[PDB]
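**Q** Pasting a structure below so you can have a look.
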Amino acid sequence: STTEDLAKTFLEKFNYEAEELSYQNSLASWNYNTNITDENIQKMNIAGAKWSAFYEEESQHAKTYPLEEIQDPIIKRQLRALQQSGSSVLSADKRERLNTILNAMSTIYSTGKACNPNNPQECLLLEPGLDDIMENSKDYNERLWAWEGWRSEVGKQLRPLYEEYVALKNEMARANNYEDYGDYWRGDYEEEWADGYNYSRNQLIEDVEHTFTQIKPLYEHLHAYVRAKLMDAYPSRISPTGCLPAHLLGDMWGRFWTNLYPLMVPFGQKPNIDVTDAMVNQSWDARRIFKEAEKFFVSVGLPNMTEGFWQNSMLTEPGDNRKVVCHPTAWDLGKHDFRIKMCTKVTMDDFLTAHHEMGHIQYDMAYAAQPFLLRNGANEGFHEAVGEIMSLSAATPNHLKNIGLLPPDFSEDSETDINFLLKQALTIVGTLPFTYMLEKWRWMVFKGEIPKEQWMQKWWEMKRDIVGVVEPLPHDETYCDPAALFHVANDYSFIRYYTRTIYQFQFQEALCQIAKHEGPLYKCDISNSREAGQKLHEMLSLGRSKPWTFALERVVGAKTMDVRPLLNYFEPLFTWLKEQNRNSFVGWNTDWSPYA
Amino acid sequence: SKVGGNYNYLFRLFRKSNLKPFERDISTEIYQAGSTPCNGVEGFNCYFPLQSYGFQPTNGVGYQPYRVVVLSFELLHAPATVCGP
């Protein structure tokens, strides 16, 4: 037999072995988050170690099989999926440096807590007091205590090994067998390939610039709203045109801008549609809500849940004595037993995001016939993008009246709807910038281009006038602004958010262009319309028979970003914005030295 | 579908030629296809011909087992064995 043929025999066996042990680890995770005891923890650890050992001996096998006399494309795809291998040779010293440093910060982050500089009596962990403040409290000494205490308490326990780890970051991001670890944080998307569809980080960064130049102003006004509610809650500090002093940040590092929502009112009558008391009063029944999920996909042909689905699929938190995290994690147990692990209650999350969960199930069945290497979502970016679509489309009185529960002459209140558009724009465009800054630095240090001296001067002179950051106390060169985050220690690459954002952004262009909107991207609805039903649902459901580029293009159009529907948001929100709060403006910052 | 699961169904993996209807082969020698003869060393294209099923109680709609029964007939001038009311 050829190398291809012997490896194909070994393939015919390890497919079955992999499905079996993957399902076993799937029930292992099921018992992980359905009940928690020490024996359970040890059991999940041993099962994971066992399957990892199987994968590692498979890896050593894969190193043996050559590839040069192989001439089969799809068979070669499966062969490469088989032949991914490595990392069983590092010496004690260097392996200790890298992995021990990472795991050490992981463990201290898990097992750390803080206290107060001025009144150390009311001192508490990371979760209760600090998140209590950012969710409910509006006191200046409270927020200031939060930030200063956390900094002067956690940096002191993280910094020295992390400066030696500035050096270690340099060395291991250069050495770890690949091009660089900036592009390995971009590495599941890292490309050195062929076959016609070369789009990459060059176009990525260039459309970053062009995205600013076209659709930045709504993010401008959104920043105005959040930062202004804070500045009103603590009035009389700042000049308008420039940036803000930061002893009033509002969160830890600025992951989201969602942390700063309510009070400011240039968008200011009543808040977005909230239906707690509406569900209390009229109670459009949730069983019929899942029935309209069924119906609005039975105009396209999709089934419901089963008794086994009721038994297994768990959507909320356990809420009992069980010590589990309420982090919602999209799940599937395999073997067509698509179940879920969220923290989902009867809310807008239920209706829309559970259209999206039941669509996890339906989508799994949509790719249930895939071969071994393709049983997963075509993209996790699809999940979030179409979840936004589903929320903003099925959260609709027109759907609710098409099922016949609301009248069709609804009038709305301008300022309130305007708040809702505020928040939506906030998320959509406020994703990128600070993470862009740190990713520029990380790219070229993980490639080794920053010398060991210009870090912090670069940070400030990229903190007031180029594109926008803010941070109060001076993080001098000893501290590691390059990396000080548990999620960086946890390899959760954020910027993939923005990558799928632009992808899905022009994907929405092409898709609802085929759907033929009159203007913007919302109201791209489906309910009780058979022709639109096929023309978007058979549209969205294709499969994975070809490479990723071919799949995404054939499915959903072009490889760029929107301006037409965001522009048909802008100009109408420009006119409305006029008629209430006509005094919008421009600016983004990054070139500072504020407190010094 | 028992709670622990059932791992007691198995099929063939390797062969040289195609069979004929109503035919059966039972050889279970170490399968070799390398020019270097396989003395009986596991690995290097020498494996165990059978492969189990691995069934479980909570399998999916497409994977839940079904009991197949075939009632075949032979249609010739042979003596008949069919009756009715």
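Per Swiss-Prot, chain B residues shown: 443-527, in order.
Keep in mind that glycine also has a Cβ here, set from the backbone N, Cα and C atoms.
Quick paste of what Swiss-Prot says about this protein:
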- B:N501 to T: Reduced host ACE2-binding affinity in vitro (MUTAGEN)
- B:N501 to Y: Increased binding affinity to human ACE2 (MUTAGEN)
- B:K444 to T: In strain: Omicron/BQ.1.1 (VARIANT)
- B:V445 to P: In strain: Omicron/XBB.1.5, Omicron/EG.5.1 (VARIANT)
- B:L452 to Q: In strain: Omicron/BA.2.12.1 (VARIANT)
- B:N460 to K: In strain: Omicron/BA.2.75, Omicron/BQ.1.1, Omicron/XBB.1.5, Omicron/EG.5.1 (VARIANT)
- B:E484 to K: In strain: Beta/B.1.351, Eta/B.1.525, Theta/P.3, Iota/B.1.526, B.1.1.318, Gamma/P.1, Zeta/P.2 and Mu/B.1.621; May enhance affinity to human ACE2 receptor (VARIANT)
- B:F486 to P: In strain: Omicron/XBB.1.5, Omicron/EG.5.1 (VARIANT)
- B:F486 to V: In strain: Omicron/BA.4, Omicron/BA.5, Omicron/BQ.1.1 (VARIANT)
- B:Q493 to R: In strain: Omicron/BA.1, Omicron/BA.2, Omicron/BA.2.12.1 (VARIANT)
- B:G496 to S: In strain: Omicron/BA.1 (VARIANT)
- B:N501 to T: In strain: 19B/501T (VARIANT)
**Q** Fewest other CB within 10 angstroms, which one of the recorded positions B:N460, B:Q493, B:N501?
**A** B:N460
**Q** Do the recorded positions B:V445, B:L452, B:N501 include any whose Cβ comes within less than 8 Å of a Cβ in chain A, and which?
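**A** Correct list, in sequence order: B:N501.
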**Q** Within 10 Å of the Cβ of B:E484 (variant position), how many other Cβ atoms can you find? Include all protein chains, please.
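**A** Around B:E484 (variant position), other Cβ atoms within 10 Å: 9.
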**Q** Who sits close to B:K444 (variant position): which same-chain residues at least 6 apart have their Cβ under 8 Å from its Cβ?
**A** B:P499
**Q** Could you say which of the variant positions B:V445, B:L452 has its Cβ with the most other Cβ atoms inside 10 Å?
**A** B:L452
**Q** If you count Cβ atoms within 10 Å of the Cβ of B:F486 (variant position), leaving out that atom itself, what do you get?
**A** 12
**Q** Spatially, which candidate from the variant positions B:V445, B:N460, B:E484, B:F486 is nearest to B:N501 (mutagenesis position), comparing Cα atoms?
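**A** When the Cα distances are compared, B:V445 comes out closest.
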**Q** Any idea what DSSP makes of B:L452 (variant position), helix, strand or coil?
**A** strand
**Q** Roughly how many angstrom lie between the C-alpha atoms of B:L452 (variant position) and B:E484 (variant position)?
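**A** That separation, Cα to Cα, works out to 20 Å.
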**Q** So if I measure Cβ to Cβ from B:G496 (variant position) and keep only same-chain residues at least 6 apart in sequence, which ones fall under 8 Å?
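**A** Those within reach of B:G496 (variant position), by Cβ under 8 Å and sequence separation of 6 or more, are B:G447, B:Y449.
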**Q** I'd like to confirm something. Which of the variant positions, B:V445, B:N460, B:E484, B:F486, has a Cα closest to the Cα of B:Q493 (variant position)?
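**A** Out of the listed candidates, the nearest Cα belongs to B:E484.
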